[PDB]
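Visitor: Attaching a single structure in structure tokens format; questions to follow.
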Amino acid sequence: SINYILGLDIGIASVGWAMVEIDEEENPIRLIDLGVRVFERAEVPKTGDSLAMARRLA
RNA sequence: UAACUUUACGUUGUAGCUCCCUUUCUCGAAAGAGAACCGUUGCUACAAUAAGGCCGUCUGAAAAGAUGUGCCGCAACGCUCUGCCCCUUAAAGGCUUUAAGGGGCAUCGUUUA
């Protein structure tokens, strides 16, 4: 029900998101909601092996 | 990057031989020689190699036998199914239940046999 642009910042272990409500003419007027979502990055951390590798070996 | 077929080790447990050696026997004026339990060095063999769970075929009413280039098990992603949790709404007795609907996660699904 709100006219807003969603900005995403993506990295190997993080996604930051922001919502900015914009004008009728597409100009930003209000900062609505922002958050950060962090996860574990999809590799064996020290060596860069794949997470699946240990399972395939076994 | 996801997917293979095998080899060869290593680890542990058990068997034979073996290197040491702690105590306890027996001998012997010492030194030791042989022994018993255990420890454990080395060589060889077998079993297991995630912890756990299954199938196919043949003879049998079945029990079970026989049998095999037998199968899965540490991941990723997803919500079709199933489970837990969260929410919205409707109905009936802020409490409880039900239904529908929408999600998160998985002990659920797919890759996958």
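Numbering, chain A: per Swiss-Prot, residues 8-65 in sequence.
Just so it is clear, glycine is given a Cβ too, placed from its N, Cα and C backbone atoms.
Heads up, here are the entries from Swiss-Prot:
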- A:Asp16 to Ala: Does not restore CRISPR interference during plasmid transformation to deletion mutant (MUTAGEN)
- A:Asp16: active site, for RuvC-like nuclease domain (ACT_SITE)
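Locate each feature and note its surroundings.
Guide: Cβ environment of A:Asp16 (mutagenesis position): A:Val22, A:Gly23, A:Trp24 lie under 8 Å away, each six or more residues apart in the same chain.
The DSSP secondary structure for A:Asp16 (mutagenesis position) is strand.
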